Amino acid sequence: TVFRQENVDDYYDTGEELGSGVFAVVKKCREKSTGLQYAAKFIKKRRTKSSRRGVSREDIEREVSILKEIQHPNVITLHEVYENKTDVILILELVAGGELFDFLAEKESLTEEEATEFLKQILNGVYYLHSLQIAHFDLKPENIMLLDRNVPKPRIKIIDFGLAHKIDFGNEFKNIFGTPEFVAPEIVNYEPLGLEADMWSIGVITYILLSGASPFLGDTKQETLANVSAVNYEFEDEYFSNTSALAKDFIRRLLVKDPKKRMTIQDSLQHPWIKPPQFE
Ligand SMILES: Nc1ncnc2c1ncn2[C@@H]1O[C@H](COP(=O)(O)OP(=O)(O)O)[C@@H](O)[C@H]1O
């Protein structure tokens, strides 16, 4: 699939850098014709078939194809795509209130209500995605943006569809590995993956939202991964003594090794608490 090959600079001005990744950089931008602001994600292309630098065209096209499908308040909207010899440039909906990661770092500790207010939105977005048989495969606080961080109940959007896949056969078996702290045991063990992996990541996010601590994090990536595969986590009293037992129950039902026994996204919304790279 080919994208618009006019110079993006003929149509957009860029400003502040919003984020920086292995082979992607995201910059705030403004469309000249409308004055509307976006986030321009510049993804470096591979220079040769066998190269390890840059992103394969297959992987870029998958991200674009998934983004084109989605429209929901809790996920990002793709506006346009450009390309040139070096980059594919995705013009994405701007989410201007920063990462959930940075919000948590600045506050140090959420109430159980503040955590659920974030969680409920994450769950609604993932319910949408999973309804479409889209697994995100990279859910973590760095990939959840706030629209406006200066309101008591910030609204969020899921970003970074660089690992997302359509799961039309219930599982997929490709090269898929996210951030060690957040990946499910089946990722660690190189097993077939499905929508269930996202539910594990949600459990890890929930634990972090409530405690400020990461359930499986070791001092090295290998230690983190070994902890994940062994389901080596516990609820520290220092962090959870004033957290409800129902909140712990919710996490326990997500941090389950066997993906078949883990809560699904529909289960998570009906749960009584809610119901109203890898190498060193
Ligand atoms: N739509 C957006 N609005 C604002 N910031 C974004 C947006 N998309 C990405 N970012 C920022 O850029 C960072 C890297 O995102 P991204 O490039 O999508 O990840 P990757 O390069 O791993 O695919 C994010 O963690 C975030 O800080």
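FYI, residue positions are counted from 1 along the chain as it appears here.
For all residues, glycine too, the Cβ spot is worked out from N, Cα and C.
Non-local neighbourhood of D138 (active site, proton acceptor): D160, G162, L163, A164, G178, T179, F182, each in the same chain, at least six residues away, with C-beta under 8 Å from its C-beta. Residues annotated as active site, proton acceptor in Swiss-Prot: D138.
In this view, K41 (mutagenesis position) is surrounded by 27 other Cβ atoms within 10 Å of its Cβ, with every protein chain counted. What Swiss-Prot says about the mutagenesis result for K41 to A (Swiss-Prot position 42) is this: Loss of activity, apoptotic function and of autophosphorylation.
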DSSP state at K41 (mutagenesis position), helix/strand/coil: strand
Secondary structure at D138 (active site, proton acceptor), reduced by DSSP to three states: coil
Anchor-to-anchor CA distance, Å, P276 and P277 (intervening 13 residues not built): 38
